[PDB]
Amino acid sequence: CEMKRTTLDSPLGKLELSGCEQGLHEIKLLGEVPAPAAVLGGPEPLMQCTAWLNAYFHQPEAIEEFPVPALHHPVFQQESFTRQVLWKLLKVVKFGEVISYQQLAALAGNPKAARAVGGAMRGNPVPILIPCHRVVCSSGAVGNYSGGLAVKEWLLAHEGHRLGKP
Ligand SMILES: [Zn+2]
């Protein structure tokens, strides 16, 4: 599992994608014009990811046409409420949609685990790809975000919600 990295510039700042032949491991935000990945080439999960992010930001209308790379981060290798949460979020909530913590909890098999769900969100190694930014309060409020409220709001405004891009 030899780690490979590449960085990509985005409207959110520099993104560091890391992965192996078996799958994308992480997307990390290091902090108007589409940019290329600093290092071109494989492994495949990294090319898929970079292609996916470029579309998400600059070609959103076509986001569904891009394959979601295979994930190989430790959290996905073994079972856990955290994995079940991340996967459920990944496969269910799409571009423009939001979900409350309670709905995600129930979706993961336990309606009373909204808190554990909120916790599982901080353990997401691949933000944006796995839309933890779409998990919001049932009150209508945006809610907490591991990467800062401002980023969460940007992503949401980016997907159509009536919030100004901070
Ligand atoms: Zn790996």
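Using the numbering of Swiss-Prot, the residues shown for chain A are 5-35, 45-179, in order.
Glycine is treated like the rest: Cβ placed from N, Cα and C.
For reference, Swiss-Prot has these:
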type	residues	note
BINDING	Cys5, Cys24, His29, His85	Zn(2+) binding site
BINDING	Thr95, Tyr114, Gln115, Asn123, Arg128, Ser151	DNA binding site
MUTAGEN	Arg128 to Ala or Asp	Decreases activity towards methylated DNA over 1000-fold. No effect on reactivity with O6-benzylguanine
MUTAGEN	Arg128 to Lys or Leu	Slightly reduced DNA repair activity
ACT_SITE	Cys145	active site, nucleophile
MUTAGEN	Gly156 to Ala	Decreased reactivity with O6-benzylguanine
MUTAGEN	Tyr158 to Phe	Slightly reduced DNA repair activity
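Structure with Swiss-Prot features highlighted.
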residue : record                   : DSSP class
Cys24   : Zn(2+) binding site      : strand
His29   : Zn(2+) binding site      : strand
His85   : Zn(2+) binding site      : coil
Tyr114  : DNA binding site         : helix
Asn123  : DNA binding site         : coil
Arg128  : mutagenesis position     : helix
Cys145  : active site, nucleophile : helix
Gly156  : mutagenesis position     : coil
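Among the recorded positions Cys24, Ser151, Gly156, the ones whose Cβ sits under 6 Å from an atom of ligand 1 are, in sequence order, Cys24. Taking each of the recorded positions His29, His85, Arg128 in turn and counting other Cβ atoms within 10 Å of its Cβ gives the largest count for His29. Taking the mean position of the Cβ atoms of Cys5, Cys24, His29, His85 as the Zn(2+) site, the remaining residues of that chain whose Cβ falls within 8 Å of it are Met7, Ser22, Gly23, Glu25, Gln26, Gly27, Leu28, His86. Set side by side, the recorded positions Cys5, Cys24, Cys145 differ in how many other CB atoms lie within 10 angstroms of their CB, and the most is found at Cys145. Cβ neighbours within 10 Å of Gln115 (DNA binding site), excluding its own Cβ and spanning all shown chains: 15. Within 10 Å of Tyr114 (DNA binding site), counting CA to CA, the recorded positions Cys5, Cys24, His29, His85, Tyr158 contribute nothing.
Cα-Cα distance from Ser151 (DNA binding site) to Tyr158 (mutagenesis position): 15 Å (rounded to the nearest whole number). The shortest Cα-Cα distance between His85 (Zn(2+) binding site) and any of the recorded positions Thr95, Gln115, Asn123, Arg128, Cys145 is the one to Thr95. Here the candidates are the recorded positions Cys5, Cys24, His29, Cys145, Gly156, and by Cα distance the one nearest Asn123 (DNA binding site) turns out to be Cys145. In sequence order, the recorded positions near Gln115 (DNA binding site) (Cα within 10 Å of its Cα) amount to none of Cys5, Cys24, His29, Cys145, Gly156, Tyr158. Nearest by CA distance to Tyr158 (mutagenesis position), out of the recorded positions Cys5, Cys24, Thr95, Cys145, is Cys145. Each end of the 9-residue unmodelled stretch has a Cα atom, at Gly35 and at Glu45, and these lie 16 Å apart.
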